[PDB]
Amino acid sequence: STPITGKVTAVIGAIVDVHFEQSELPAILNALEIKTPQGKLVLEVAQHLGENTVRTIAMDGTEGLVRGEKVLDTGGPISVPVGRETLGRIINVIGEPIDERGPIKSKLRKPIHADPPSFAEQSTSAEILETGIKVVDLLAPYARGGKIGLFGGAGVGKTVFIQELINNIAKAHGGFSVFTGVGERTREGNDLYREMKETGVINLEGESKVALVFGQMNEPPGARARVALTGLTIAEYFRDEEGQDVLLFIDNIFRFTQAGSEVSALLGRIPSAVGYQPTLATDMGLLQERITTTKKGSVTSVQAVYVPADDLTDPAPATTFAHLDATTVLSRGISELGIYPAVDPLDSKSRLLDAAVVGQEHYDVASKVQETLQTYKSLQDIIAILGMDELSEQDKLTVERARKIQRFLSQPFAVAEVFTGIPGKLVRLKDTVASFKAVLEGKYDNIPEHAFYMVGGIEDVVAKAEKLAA
Amino acid sequence: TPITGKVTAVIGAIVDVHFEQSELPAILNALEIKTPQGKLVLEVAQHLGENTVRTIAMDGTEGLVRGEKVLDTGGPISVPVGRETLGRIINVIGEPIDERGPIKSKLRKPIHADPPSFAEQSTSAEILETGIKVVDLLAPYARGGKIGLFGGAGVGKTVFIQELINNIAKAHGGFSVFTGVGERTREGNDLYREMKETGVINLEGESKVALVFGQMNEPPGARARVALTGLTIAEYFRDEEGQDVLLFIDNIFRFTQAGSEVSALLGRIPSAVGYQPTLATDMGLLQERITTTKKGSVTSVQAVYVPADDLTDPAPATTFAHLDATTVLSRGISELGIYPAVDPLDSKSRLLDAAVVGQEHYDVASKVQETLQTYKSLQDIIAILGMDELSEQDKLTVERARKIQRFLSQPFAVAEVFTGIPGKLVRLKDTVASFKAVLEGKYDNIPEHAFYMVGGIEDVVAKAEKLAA
Amino acid sequence: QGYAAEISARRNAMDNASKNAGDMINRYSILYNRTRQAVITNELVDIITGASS
Amino acid sequence: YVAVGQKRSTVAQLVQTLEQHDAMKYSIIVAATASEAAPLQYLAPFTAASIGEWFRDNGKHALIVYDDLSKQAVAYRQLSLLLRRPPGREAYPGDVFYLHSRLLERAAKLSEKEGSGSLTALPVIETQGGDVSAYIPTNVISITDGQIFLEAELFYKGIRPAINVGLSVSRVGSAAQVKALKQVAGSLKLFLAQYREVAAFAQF
Amino acid sequence: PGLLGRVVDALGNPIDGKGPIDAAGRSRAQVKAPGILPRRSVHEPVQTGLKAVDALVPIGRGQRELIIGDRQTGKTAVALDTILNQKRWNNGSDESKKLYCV
């Protein structure tokens, strides 16, 4: 059949070296299948080492391999299935459905690798997404076609933040979305599967307005790496060939970096800083560049990033930090303050915010908020030791507003009926600008601090003031 | 037929032999190249094939001309043990360096030995009264336990041990092993002298102590198997004599260190920092040969030269696991003039538990720990501000804690010379009484100099009169 | 009389504070410098070990 | 209870304690003592996991303690460098995350078609210097569903057992909390959080 | 001279597809800097148009001054501003005032 037949020579982890026969060069980045009593082990060809001996990375677990096993060649990068047939049905890295909602329903395939869209292809967005999440809406508006980036620490409900985004934004937007999970727990997986069945986004009968690619961290590091490529190609089929404007979601992209770092060592490369792959920049670059809004479709990626020990100075977060468009920083501390959303308001920044883009009023309002908060933080040290007393009357009004603004940001989420147990609230962007404007004007500086805490809009704050009064 | 070989390489003290004869001596066999200095004892550690071993060299490795005859003495070096090896100081190869004539031997046992099984273990719970107040309060020793020191650069590490020998080893009256790995010659000479002087070695009499001394002049490889030799001497006592013993090891940092040196030469990618990949296994083997079986209850005292006081360095870290109780000694606390220099917030014992040592003792100790932790907490405030800017309630605590710290300094009898103050041995019951009172501030109203460098509460009270004059 | 002593005391105290704080700056500065050097060296050693293989 | 790297004597005391407390009956103790080989130590959690899976498979509910996982990492380091594999960050092999993750992820609450079988897992990591940036601790933190930080200062402070409740998190939150206990402890979280903020201010 | 108003990639291929470059040489990219004697001391300013830059931190010509700062703080905006103020001078006809920014 495929004359490309190889005999294993060395199984040493993910590295499996094969000794293909004369004249058989399975090109770099091809996909090899080795028939095994476990199924077909997929090896992605990653080097030619000479005399028809390749060095390949495994994409499925290694065990039982016998030196000499016949190796067929698919002949090209892993060919996934694409279609609207991929909607619904969870798809594992190789492509096989692991929720087993029938066989591969797709009629088309595409390779995992692809060449990033050219400079010419790029189309500059300016449409402004509305998330309904107030901190986002005023202080770092997201853009429809954006590359939103959820830098944050583990266990802040990194997933929870994303779940809220899917909960609001995904259903709201008509277009398909692809939920791609890179190296996440099957606990999280089951929750996500259940949750989007619950929100009905996954429609078991009838088309789902989403496709799912759950890649979990129980898969070898190599397999973890090419979960990203797989998800991306599905998105590309939607973006390009169906022309749909999609909103990509990937989770957690530090796992993508981490995965690459692990197989770097195995590939025998000189380990770089904090053990990261030397190819860190270009590998990130290929992934990130592939994800973009073109003159074809518009992709709105939301990428979770895990910042190890909350040090953004760690090169891997910093590299991603450059490649993204609309950063969001989620302060663990602020989560602990009980403020949910847990966003770090000063550090969250989106280039999208501009007096032209969101209008002069929005800009001015947001400048005033930022200044108020920045002052509050600056004064926080003074209040700490000296004690607030000799800080001006003006300062006291600013501080009073800041403590209030700090808790006006707080606003429950429906998917944190699980957590907080408070039904969600999502307020229109235009309305949020108005409501925050009111706070700054100080018309509600007679309202108690706790009557701003964990509630929606200004109307709600007023209602909770009345409620607390009673 | 002694298995002959030639010396293929002489890369440091990790000589390599090539057995010309078929079938090489196995790993952990012992070999003699009969040097013009006497013999050199080498131990097979790798087989590199083609009948070429790579061997640890236990004596000096200079003057070696490549190609030298080998003879196979087989198996691990079998040291000589006996009930007549009591009071001998033996070299790495077991040769009596004290040279009170040829060694008296009966059974010679291999240096390497397997650690006794899970079922052979006997689990103790015995208390051992130290008489050192800080020890008694914070981490009371357990008889048959494994006690450990995590001191700085010979910060009276030896002195601390000497006090233990002085108190515990004359109290114990069982067999006892002193093994000093990488001991400095002066300290060794002093110990040998002291033992002979205090009759624990009576040279025409008999000794209830036996001695192994390994100088830090000794080549690194030699030092590695000084420890293993000592463990064998101990096993003979543990098993064959069947008596509860003592064992002193000073320092097992030198054991770890020695291993790290040889590791590079052996050809091992050296694990982080630099320690050998086999650091855990080697430490493990050593510390599981040191154990209280149902054949004997081996009380162990192990000393760790913490390298630059970095407990985070892998060798101290892996030591903490293998010790029943620890008494980490801190350079700062030494500077404060507290001898014992034992850190009081970094001490622990498994024996310290309310049921085990009485609820009252535990309560007293709890309060001391809490108080001292408060004092440590308020170190920041104390420096940044003054003392008067502390809350009044806290200021009482601080004053009490200052007293507690000073109270902890108790002169040692072996250090009586060095301190210039006669030593103090304080009873466990007395110690509890003393702290109990201090926590209730009963005698608190007297100088912190009064508490400084004196024994029990009665002594403190008496010294208050001295100061008052 | 009291108030003048109070404001005077505050001046004295805050002055002595500046001195005490300065000393702490110096102690942590030495620690900082040592720590900074140590990190560079230890990381470098790891990189070298990897290259050596 | 899975015991990796611990001395035979410590383990032996532990089993006695369990027998004293009459509970060895429902206990299995899987051990790989300090003496036992580095390969066997490396293999020890994964074979403990299998012992657990028999419960999980049976639909039986069980709990597996992997104490301390940190010494497994030391063992795998020993293996890898004497398998002459390229050294990773801190010399631990460059596939340690995969090893630890596969071990931990086998514990699960299965579905009712699988008889609601569950192995429950508690990994235990001894933190060296409390360095949460240390490679073995960092890796584990990502993998696990919650962290239950314990603090030494508070131990000395006399909270014994000590719990660094400020850094303790459960990302999978409260729903395994008894309904009654959820009601009573409803504002306990808020109160403690306020206590922390207030206490900090109070120093100065 | 034809690279004015041209976005080119590294190889020189116009990625803005403004067709073949009217480039009068292909010149090596590994050549050394003008010698000590081939320098004249700075005597021409550059006006960035940003007030602080123009007064507080003067910018000459043929000199290298760093722009070192925190990540993605719109570092590029500060730079781009210089290009814009140079438009005024560029519009002019003096060949010392025609700074062709790259």
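By the numbers in Swiss-Prot, the shown part of chain C spans 257-309.
Per the header: electron microscopy, 4.5 Å.
Each residue, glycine too, has its Cβ placed from N, Cα and C.
As a published mutagenesis entry, C:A273 to V appears in Swiss-Prot alongside the note: Lower activity. In three-state terms derived from DSSP, C:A273 (mutagenesis position) belongs to a helical segment.
Taking Cβ-Cβ distances under 8 Å and a sequence separation of 6 or more, C:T297 (mutagenesis position) has no neighbours in its chain. For the mutagenesis of C:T297 to A, Swiss-Prot gives this note: In ATP3-5; dominant suppressor of the slow-growth phenotype of yme1 strains lacking mitochondrial DNA. The structure shown keeps the original residue.
Counted within 10 Å of its Cβ, the other Cβ atoms near C:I303 (mutagenesis position) come to 14, all protein chains included. One entry in Swiss-Prot concerns the mutagenesis experiment C:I303 to T. Its note says: In ATP3-1; dominant suppressor of the slow-growth phenotype of yme1 strains lacking mitochondrial DNA.
Taking Cβ-Cβ distances under 8 Å and a sequence gap of 6 or more within the same chain, C:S308 (variant position) has no neighbours at all. What Swiss-Prot says about the natural variant C:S308 to F is this: In allele ATP3a.
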Cα separation, C:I303 (mutagenesis position) to C:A273 (mutagenesis position) (Å, whole number): 45
C:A273 (mutagenesis position): tally of other CB atoms within 10 A of its CB: 14
Filtered mutagenesis positions - C:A273, C:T297, C:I303 - keeping only those with Cβ under 8 Å from chain B: C:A273
Interface-proximal recorded positions, chain A, C-beta separation under 8 A, candidates C:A273, C:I303, C:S308: C:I303
